[PDB]
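For reference, the structure is listed below as structure tokens.
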Number of protein chains: 4
Amino acid sequence: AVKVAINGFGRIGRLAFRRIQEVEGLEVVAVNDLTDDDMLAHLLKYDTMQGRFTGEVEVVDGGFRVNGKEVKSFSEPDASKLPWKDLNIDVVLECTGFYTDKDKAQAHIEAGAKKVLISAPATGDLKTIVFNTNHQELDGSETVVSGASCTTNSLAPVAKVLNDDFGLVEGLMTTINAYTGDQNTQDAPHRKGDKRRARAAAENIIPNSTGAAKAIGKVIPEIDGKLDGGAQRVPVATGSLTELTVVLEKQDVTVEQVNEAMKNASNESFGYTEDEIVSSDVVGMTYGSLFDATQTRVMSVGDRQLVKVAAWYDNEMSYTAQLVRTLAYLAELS
Amino acid sequence: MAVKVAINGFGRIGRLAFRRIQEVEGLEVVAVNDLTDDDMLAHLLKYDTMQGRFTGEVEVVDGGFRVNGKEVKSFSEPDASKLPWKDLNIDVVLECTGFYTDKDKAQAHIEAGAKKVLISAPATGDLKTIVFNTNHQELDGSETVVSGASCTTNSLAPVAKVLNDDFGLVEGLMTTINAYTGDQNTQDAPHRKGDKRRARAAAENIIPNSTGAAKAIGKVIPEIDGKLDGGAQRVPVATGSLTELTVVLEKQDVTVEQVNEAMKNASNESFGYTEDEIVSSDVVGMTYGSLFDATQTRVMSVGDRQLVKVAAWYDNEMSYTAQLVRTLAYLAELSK
Amino acid sequence: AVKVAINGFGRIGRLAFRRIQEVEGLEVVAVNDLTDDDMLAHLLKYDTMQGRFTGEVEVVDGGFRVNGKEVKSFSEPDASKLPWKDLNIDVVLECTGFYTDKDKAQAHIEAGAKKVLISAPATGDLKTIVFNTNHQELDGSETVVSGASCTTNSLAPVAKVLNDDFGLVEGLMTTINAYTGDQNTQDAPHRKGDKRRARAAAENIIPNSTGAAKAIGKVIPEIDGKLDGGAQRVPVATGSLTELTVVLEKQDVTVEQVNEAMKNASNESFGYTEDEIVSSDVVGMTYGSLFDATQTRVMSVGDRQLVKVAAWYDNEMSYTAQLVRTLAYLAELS
Amino acid sequence: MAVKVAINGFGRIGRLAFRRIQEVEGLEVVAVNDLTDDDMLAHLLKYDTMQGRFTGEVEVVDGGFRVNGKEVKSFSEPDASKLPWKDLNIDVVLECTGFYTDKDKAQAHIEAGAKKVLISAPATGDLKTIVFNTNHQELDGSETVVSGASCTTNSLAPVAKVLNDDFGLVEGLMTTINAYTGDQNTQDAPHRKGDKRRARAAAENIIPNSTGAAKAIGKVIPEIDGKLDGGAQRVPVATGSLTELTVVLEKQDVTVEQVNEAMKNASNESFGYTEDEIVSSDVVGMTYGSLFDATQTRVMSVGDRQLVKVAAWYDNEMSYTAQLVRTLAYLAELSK
Ligand SMILES: NC(=O)c1ccc[n+]([C@@H]2O[C@H](COP(=O)([O-])OP(=O)(O)OC[C@H]3O[C@@H](n4cnc5c(N)ncnc54)[C@H](O)[C@@H]3O)[C@@H](O)[C@H]2O)c1
Ligand SMILES: NC(=O)c1ccc[n+]([C@@H]2O[C@H](COP(=O)([O-])OP(=O)(O)OC[C@H]3O[C@@H](n4cnc5c(N)ncnc54)[C@H](O)[C@@H]3O)[C@@H](O)[C@H]2O)c1
Ligand SMILES: NC(=O)c1ccc[n+]([C@@H]2O[C@H](COP(=O)([O-])OP(=O)(O)OC[C@H]3O[C@@H](n4cnc5c(N)ncnc54)[C@H](O)[C@@H]3O)[C@@H](O)[C@H]2O)c1
Ligand SMILES: NC(=O)c1ccc[n+]([C@@H]2O[C@H](COP(=O)([O-])OP(=O)(O)OC[C@H]3O[C@@H](n4cnc5c(N)ncnc54)[C@H](O)[C@@H]3O)[C@@H](O)[C@H]2O)c1
């Protein structure tokens, strides 16, 4: 099996570990974080939104034992010091939020890992990959790769159908987002100077920036510059919805045509549903994006139309399932 | 003398309307009707989860409750036409039950003796739909049954009016991000109206749902009839809401700055303006019908083709209630 | 298989349905509520806290199809008008909350059902059963039985051990409960005139009465009149905790003896944990009561002691698993 | 003439302390220290999710920020000993960071040049722990570092005292059901202090946790040292909490009426009394250190053997803060 190390055993690190248990060909041999084994084992076993871990977890000498398998743990904040060469690490899943750039994540390679897959958008000379939208741009020789964001993974399959079938002129996005760990429990100073992420995450509708639409061109070059938008973070602990309002080249577009084109593009990353679901129904799903045909709207005034659509994602598990798909493909290629 | 008001439905809107009326001279709530008893009516006025403790003294007496010494008569009658409005010389009934959102049905109050009825919601039939400081001057005194429009309508109207007047509205789509309300279930359970989404645990979900606010904007602003549509996303905050509007405009080369300044230029007691990075809890209890947020203004340009996007905050409770009460005073002032 | 009808397809009724899916010898042939089949099917499929229905559901003619089997559905508020005679109903699971009385529940018997199991405490001379505490008091000649409350199923096995091993003098219970459907979404008149249940469920700590401790005599006669207490309903949508503070006859009681006696009494209804869990970790669990050893406390001043303990329960699934165990045992008899 | 206060840690307690001090004559906040900039400090003072908007004018100026024509200097210095307290003539530091909850560590402020330190939390080392209107009279003017106790301790002490004074306290156990606080994570994550329970999503769980409030009550009421213990359940409300106390007493044949009356007679500006069926949102912003709720009094009698339960509300924020600022003024007033 391909030997995987997880840097940052956080929400995405822990869910990625869970997901790897169920993909033949991949094995997590080491995790790194900023805490002790008592805490790491505990957070794997118990999960507020994603539920109890299936098998058994026991703290052992150099880390913890998950269903018979030993996993080594470390507490090394500076990634260049990690014993990656000695552990023969093939790929590092970079999930800390502190190495979101090609040169920063290069620290893992210096430590002896063959490749790095980052669990967020990242700056620098690197590929940004949404599985089943643009993973075929990987060739196996890449050393540092981005897995895009949760919002990008929800958006890209949708935007791609809109453009291929109808011709995208322009569009604006609003993502209605579960609150995340970069927000405060109570109003307090925010480390990044963000006066809105400073506010009590679970008591507020909180506007915030995102680059998912603005930077879509990294994933779909032919629509680069044609989208923008933002986020509204709201008090659900996981599960999100991307709403996209577009102008198209095709004229007299109907709801039926838009829904049908989306259904026709469905696969393991891109879901399709006509059920009147709500956000808790997407908790733990493995679709990168779940297109919801019940929310499609076409506004027509004379010859001029706006098309609006919406796709659900579990910002946690949807993204994680996409990340682990891209992980296996990157390993496959080499 | 003071305009004599009766509140039908001492719920969220009715109780807040009562509180707001204590702050406004010339209006007096003389009577309250609901489906409960005085112990409960008094308690719910005294204590309010989102809107805070009531400022005054509340005391249960025979026939109702005393508020700062002033007697309020209470009744527990579901059939509006049975109410003693003649004897109490009612001038306007604030209709906040959710069960009389129609011209003919609301006529029950007039039969019972009231002069006028103001309905706390959109309403069917041959009546005017009013957002204070957008189209309240369309009222001419002849009206006996009026709609105060919806919370979402009151947030949207002044925004849409500026967009159209200054830039020419071609078309647009709205999404409103809404506090959950009493027509939703606490736990996943069958829903009275067969709505499979309002059926779900209100404070645990992002819940899509319909709204007539954009579709029916033509009733408040005729010149844009049919040019807006949209929907809601109901989320787990107990009050406070945000309206996002994405539009196509006639004027070309529009900028963020131009839109913001135009919004600011139209500000008043109903239509507020802010450049502060506020969140939903900051508008709880505010008395603006709509609070434009200049920080959320965006412009997408691809060649000569633009989308323009704006957002205005509203406390679906106090924003709407403050507007409802301005319309009430105006509508009663026309009778004199 | 035993033919079951479910009256009230609500939180308990739907979860009992799910649970009944994995019990050979038990079959739901009919459901009754006050809504249409579309609503019923949808709420079976999708569940906010309990997750997606594991099988698959389809609306048909006079009810719905759940994995090959057909379930008849009705919309009859008056139970006496139900076709229980025609459908040969062996047991009605009474989950509406409107028939919590021996004589009231008799309507199902007149309608042609053989037995009624009520999913709550109920008045009149009938047996109140907590599975694995007193289900052997059933002899199979009973026509109407109560499955007790959620709190009673959490409290009974705890209380039994305390009395058996230490002798109960007297105690007070406080349960910290998930909010439930008898509460309002927003501050509003309450149907039962309760000025606390009238308040916004998910935005408050709400004190409220409970008859679980006061009526513990129905399940464990030897401690009748020895317990009382109340509830504090808080904003978690399911998952609850019972705390009990007692005076005991035995002297010099220690935390360790208490915990050891609980672990010794453990079974499939009464679990034991030394993990530092929180409420979301018991969501979906199948124990009626999970004793939490980390929460045991002993106060001593001279020879005088207060002993305190706590046990988790998913007021939803914990109760439901217990109700379905009682259903199967009750049905096995005549 | 004004006493010069510096607040170290402009957090939940630090900010509300600032607000409170605006009602106390002869007390002025001249300086604030934290880990951020004036943009952020000014914004968090203006807008408050649970306690509501600050009404005064706040603007960012060169040395810090200006509040209603009064200047406050701000710093961004994590090391208390490096603060310019001597230059600023600081009389008392209100230590609200959570990082100096120890006599010797808090000494850094004195070395920095502050005359006194009042810590907004329980604190280790050789110092007094003070609940205003329970034991503030213990202060004799020569204290250099003082603890203002915990929120729970302030809710508990006036209750424990009445019970002992009027009934003779044998022993008791406590559960406090608490609003979640900033020492908890928004989502399940490693916890900085290794606490596997505070590690969990604060707003989605009932979370058991320790509290020294009952166990360390002897520092406040010496005559009941060692007679109380208990813990906490942290639940998803953002502020507002309740202390439940179950006790055995020496006085026999005790009634709910005797207990409630004893509590009422003891009531003052620190210890409130209610017979209303309130919930947690009703105490948000209250200024009682403790609000006794007579509706929750219970007496369990089996033969001649009794258990007595009582319950007192507190806003863990404003109740505690109001108590801290009372102890602040009294401490400042000593030696004058
Ligand atoms: N949570 C989501 O919905 C989501 C979705 C998609 C992508 N992401 C991205 O994934 C990353 C992690 O997000 P998360 O929500 O899991 O955050 P998290 O805080 O839950 O996880 C971060 C973990 O990294 C650890 N860590 C921090 N610095 C470290 C260091 N220097 N060395 C080793 N460990 C360190 C922390 O202890 C923590 O356990 C971020 O880049 C985020 O943008 C998050
Ligand atoms: N809550 C909001 O944010 C909001 C905003 C704008 C408009 N509205 C509208 O105002 C109306 C009330 O909304 P709410 O949130 O206050 O609802 P609510 O449920 O809180 O209030 C309705 C009240 O009316 C009473 N009632 C019902 N039927 C009655 C009858 N037949 N006779 C007398 N009393 C009766 C109920 O007991 C309840 O107290 C609805 O039409 C709603 O659409 C609500
Ligand atoms: N929710 C819990 O944690 C819990 C736990 C233990 C016991 N219980 C008990 O179980 C019962 C149901 O509780 P719930 O939480 O599922 O409530 P619920 O409101 O979710 O379900 C009740 C269902 O019964 C239906 N109903 C009401 N009247 C009816 C009638 N006359 N005929 C047919 N159907 C009718 C309603 O439509 C609803 O779907 C109550 O007695 C309750 O006290 C609930
Ligand atoms: N919030 C409550 O309910 C409550 C009640 C009573 C007591 N307390 C106590 O008060 C203290 C603060 O609690 P809080 O809830 O306000 O926390 P908080 O996190 O909201 O505030 C702490 C503030 O101090 C700042 N800070 C941290 N280290 C600093 C440093 N070394 N120098 C300067 N500033 C620093 C932080 O940036 C933050 O703004 C804690 O000891 C807490 O236990 C809290």
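Swiss-Prot numbering applies to chain C: residues 2-335, in that order.
Even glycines carry a Cβ here, placed using N, Cα and C.
Per Swiss-Prot, these features apply:
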ACT_SITE  C:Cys151  active site, nucleophile
BINDING   C:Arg12, C:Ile13, C:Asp34, C:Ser120, C:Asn316  NAD(+) binding site
BINDING   C:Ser150, C:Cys151, C:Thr152, C:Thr181, C:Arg198, C:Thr211, C:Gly212, C:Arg234  D-glyceraldehyde 3-phosphate binding site
MUTAGEN   C:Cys151 to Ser  Loss of dehydrogenase activity
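Within the set C:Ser150, C:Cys151, C:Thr152, C:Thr181, C:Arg198, C:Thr211, C:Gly212, C:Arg234 that the record links to D-glyceraldehyde 3-phosphate, no two Cα atoms are more than 18 Å apart, and one pair reaches that distance. Per the record's binding annotation for NAD(+), residues C:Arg12, C:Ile13, C:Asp34, C:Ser120, C:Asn316 show a top Cα-Cα distance of 21 Å. Chain B comes close to C:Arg12, taken from the binding-site residues C:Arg12, C:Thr211, C:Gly212, C:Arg234 by a C-beta to C-beta distance under 8 angstroms. It is 9 Å from the Cα atom of C:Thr181 (D-glyceraldehyde 3-phosphate binding site) to that of C:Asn316 (NAD(+) binding site).
In the three-state DSSP classification, C:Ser150 (D-glyceraldehyde 3-phosphate binding site) falls within coil. Comparing Cβ neighbour counts within 10 Å across the recorded positions C:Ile13, C:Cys151, the minimum falls on C:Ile13.
By the rule that a residue counts when its Cβ sits under 6 Å from some atom of ligand 3, the recorded positions C:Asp34, C:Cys151, C:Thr152, C:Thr211, C:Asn316 yield C:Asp34, C:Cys151, C:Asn316. Look at C:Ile13 (NAD(+) binding site): DSSP puts it in a helix. If you count neighbouring Cβ atoms within 10 Å for each of the binding-site residues C:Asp34, C:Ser120, C:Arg198, C:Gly212, C:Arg234, the highest count belongs to C:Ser120. Rounded to the nearest whole angstrom, the C-alpha distance between C:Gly212 (D-glyceraldehyde 3-phosphate binding site) and C:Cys151 (mutagenesis position) is 11. The separation of C:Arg234 (D-glyceraldehyde 3-phosphate binding site) from C:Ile13 (NAD(+) binding site), Cα to Cα, is 18 Å.
Cβ neighbours of C:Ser150 (D-glyceraldehyde 3-phosphate binding site) (same chain, under 8 Å, six or more residues apart in sequence): C:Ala121, C:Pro122, C:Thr211, C:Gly212, C:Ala213, C:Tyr320. Other Cβ atoms within 10 Å of the Cβ of C:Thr181 (D-glyceraldehyde 3-phosphate binding site), summed over all protein chains shown, number 18.
Listed in sequence order, the recorded positions near C:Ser120 (NAD(+) binding site) (C-alpha within 10 Å of its C-alpha) are C:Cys151, out of C:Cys151, C:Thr152, C:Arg198, C:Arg234. Across the structure, C:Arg234 (D-glyceraldehyde 3-phosphate binding site) and C:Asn316 (NAD(+) binding site) place their CA atoms 12 angstrom apart.
Counting only same-chain residues at least 6 apart in sequence, those with a Cβ under 8 Å from the Cβ of C:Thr152 (D-glyceraldehyde 3-phosphate binding site) are C:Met174, C:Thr176, C:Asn178, C:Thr211, C:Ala213, C:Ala214, C:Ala232, C:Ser241, C:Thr243, C:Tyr314, C:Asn316. Rounded to a whole number, the C-alpha distance linking C:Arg198 (D-glyceraldehyde 3-phosphate binding site) with C:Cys151 (mutagenesis position) is 18 angstrom.
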